[PDB]
Amino acid sequence: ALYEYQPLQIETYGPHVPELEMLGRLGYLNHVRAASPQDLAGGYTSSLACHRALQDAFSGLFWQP
Amino acid sequence: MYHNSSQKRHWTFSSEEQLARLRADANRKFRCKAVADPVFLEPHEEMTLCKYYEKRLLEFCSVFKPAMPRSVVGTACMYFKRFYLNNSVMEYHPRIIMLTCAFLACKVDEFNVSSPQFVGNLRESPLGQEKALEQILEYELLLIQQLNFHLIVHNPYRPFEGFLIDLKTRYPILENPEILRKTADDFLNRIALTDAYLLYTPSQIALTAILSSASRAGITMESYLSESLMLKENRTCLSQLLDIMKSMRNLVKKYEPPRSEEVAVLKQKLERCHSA
Amino acid sequence: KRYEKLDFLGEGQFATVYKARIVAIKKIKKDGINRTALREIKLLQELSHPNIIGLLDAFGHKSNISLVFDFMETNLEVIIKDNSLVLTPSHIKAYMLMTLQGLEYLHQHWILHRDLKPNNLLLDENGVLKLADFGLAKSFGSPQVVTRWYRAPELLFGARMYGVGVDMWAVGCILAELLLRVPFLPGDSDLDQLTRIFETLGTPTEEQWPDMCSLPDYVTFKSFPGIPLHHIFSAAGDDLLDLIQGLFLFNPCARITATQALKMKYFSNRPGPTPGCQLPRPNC
Ligand SMILES: *[C@H](CC(=O)Nc1ccc(C(=O)Nc2cccc(Nc3ncc(Cl)c(-c4c[nH]c5ccccc45)n3)c2)cc1)CN(C)C
């Protein structure tokens, strides 16, 4: 029984969030703080912060109790 | 994340009527326990006292040293609101519960503060500070158990920042989305006073604050909802969102701050209740 | 209380765990309730995945708190240290698959485990692997951790801000331990761990890590050629060697994430991962 990758299916009840690799091409990174060389050395990029902020802004926007 | 959080699952309610029912049930339960009288305060008086002590908690966290992150203050306020949904001020004193809420919020939000420097922010004698610390340590487990062990609180500040980033990126019509920050922050502060945190999602609250600031600035961004957010495909979703924003604005506009004379009378009544 | 002590499961870094009636209870050690237990509760009350341990209950008195989890039969360290157990490539594939799925679910919710080791990978009698010991787990994304043997080189250089790479390096170390049945890089100090890493894999240059010197606790090492990967793992296939190479990249940005590793050809190749009901079980 071979394995086939299947992406995680989690409903967010909000607008679609652009992909992390596409944030730079779409101009999102122009409005976040640029990561310092030390942050890049440790593996931290501004794309992560922008993606998290965008995910938080859209989560549960179309949901009612 | 919020879309599978315990805040959405267990601490977001349909309407203010359910909140009033829960508060009345708590008051009635404490009255029944006491029986098993004019001194008892009514649920609306309990609400007035809770609002006054929430303001006291806000000004306590405002002058906290070292500087307290705003997320910690929001977490403490949410803890206070959740605790007094199913508890009466006539059983647990809100003066100590606010301090326990601030203590637990500082612990949960990874804001490292030791107990001596926490109690040093109180305008009390060292003996009074030690007594307050002992009360906080006694009530910490009670606060945790009354929260159903749901300590992660989602605040509208991160969704607000994300919405601002999206407006700066995909909405050239709004030339400078940074001019709406102050009024949106004021609207968020006014939202925090009402029961909006227990009835709406943080993203909805942030969007409501942003569009309230835009309306007060004379800017209309119905295209941002319809076009940028792809709501022109789903019209009923747009109508529901607009109705949610209108309900939030109505909640904000009808809130009445507590009055000093009533606050003093209720404080005397609460002191009489707790002494006896 | 409602629980009766049965056995003694061991001592953690911050608590004493025992088997009770089946569940497992951690007894956490003027500051109030311990921050590690609060962190574990606040993080495990927000996650729901088959490969993540679920917090069942919590109680205590005043500033003493006790946590109750579902009881797991064993952990991966007992599996590895057992000399009577044969770790076939299918078993290794299944263990890595469960670990990577759990870590992908954890990372999508912006949480780093930061304490990953074979003893923290719990196994039940049904063969399901779970991640536990979230007392050091932290949320990341908003602008001196992990055990030394499984600590990433960027952590050993005093990195303050990091991402999923610190978990993926530990995952690579666990994979190497599964392959060799012994700890891959068993150092006794941070400098010794860095020396062992550079001897086994080679000293990285400015092309494999474009910001080596930016880290505060960074020191210059001798240039080691590095042992070839197929020399270290003689039985590893080409796809497994590619997965190991991706897992052990010195650049934390270039290091493969959990989703990227799950998409790799190693997991989709043959044979398929062993089902949990057929995974090796330590004999009594
Ligand atoms: C005969 C048959 C038999 O079953 N023998 C046997 C073999 C192996 C083990 C074993 O290793 N058990 C074990 C070790 C460690 C941990 C656990 N489970 C567990 N579950 C929940 C939690 Cl939260 C933890 C945990 C988290 N952090 C921790 C730190 C330290 C210790 C635990 C811990 N662990 C199971 C047992 C039995 C047996 N009889 C005679 C028939």
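Chain C residue numbers are taken from Swiss-Prot; in order, the displayed residues are 10-30, 37-44, 52-165, 172-312.
Determined via electron microscopy, 2.6 Å.
The backbone N, Cα and C atoms fix where each Cβ goes, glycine too.
Taken from Swiss-Prot as is:
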- C:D137: active site, proton acceptor (ACT_SITE)
- C:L18, C:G19, C:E20, C:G21, C:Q22, C:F23, C:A24, C:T25, C:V26, C:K41: ATP binding site (BINDING)
- C:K41 to M: No effect on interaction with HINT1 (MUTAGEN)
- C:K41 to A: Total loss of activity (MUTAGEN)
- C:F91 to G: Enhanced capacity to bind ATP analogs (MUTAGEN)
- C:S164 to A: No mitotic repression of transcriptional activity of the reconstituted TFIIH complex (MUTAGEN)
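Annotated features taken from Swiss-Prot, shown on the structure.
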{"residue": "C:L18", "record": "ATP binding site", "DSSP (3 states)": "coil"}
{"residue": "C:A24", "record": "ATP binding site", "DSSP (3 states)": "strand"}
{"residue": "C:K41", "record": "mutagenesis position", "DSSP (3 states)": "strand"}
{"residue": "C:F91", "record": "mutagenesis position", "DSSP (3 states)": "strand"}
{"residue": "C:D137", "record": "active site, proton acceptor", "DSSP (3 states)": "coil"}
{"residue": "C:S164", "record": "mutagenesis position", "DSSP (3 states)": "coil"}
- Which of these recorded positions, C:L18, C:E20, C:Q22, C:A24, C:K41, C:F91, are close to chain A by Cβ (under 8 Å)? none
- Note on the structure: Taking every pair from C:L18, C:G19, C:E20, C:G21, C:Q22, C:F23, C:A24, C:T25, C:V26, C:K41 (the record's ATP binders), the biggest C-alpha distance in Å rounds to 14
- Item | Cβ under 8 Å to chain B, applied to recorded positions C:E20, C:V26, C:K41, C:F91, C:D137 | none
- C-alpha separation across unresolved stretch of 6 residues from C:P165 through C:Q172, Å: 18
- Return the member of C:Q22, C:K41, C:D137, C:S164 nearest to C:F91 (mutagenesis position) in space, with distance defined Cα to Cα and candidates limited to these recorded positions. C:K41
- Task: Could you tell me which of the recorded positions C:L18, C:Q22, C:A24, C:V26, C:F91, C:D137 have their C-beta within a distance under 6 angstroms of some atom of ligand 1?
- Result: C:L18, C:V26, C:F91
- Query: Taking C:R30 and C:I37 as the residues either side of an unmodelled run of 6, what is the Cα-Cα distance to the nearest Å?
  - Reply: 5
- For C:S164 (mutagenesis position), the spatially nearest of the recorded positions C:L18, C:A24, C:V26, C:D137, using Cα atoms, is C:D137
- Query: If you draw a 10 Å sphere on the Cβ of C:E20 (ATP binding site), how many other Cβ atoms land inside?
  - Reply: 11
- Note on the structure: CA pair C:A24 (ATP binding site) / the residue listed as 'active site, proton acceptor', Å rounded to integer, equals 15
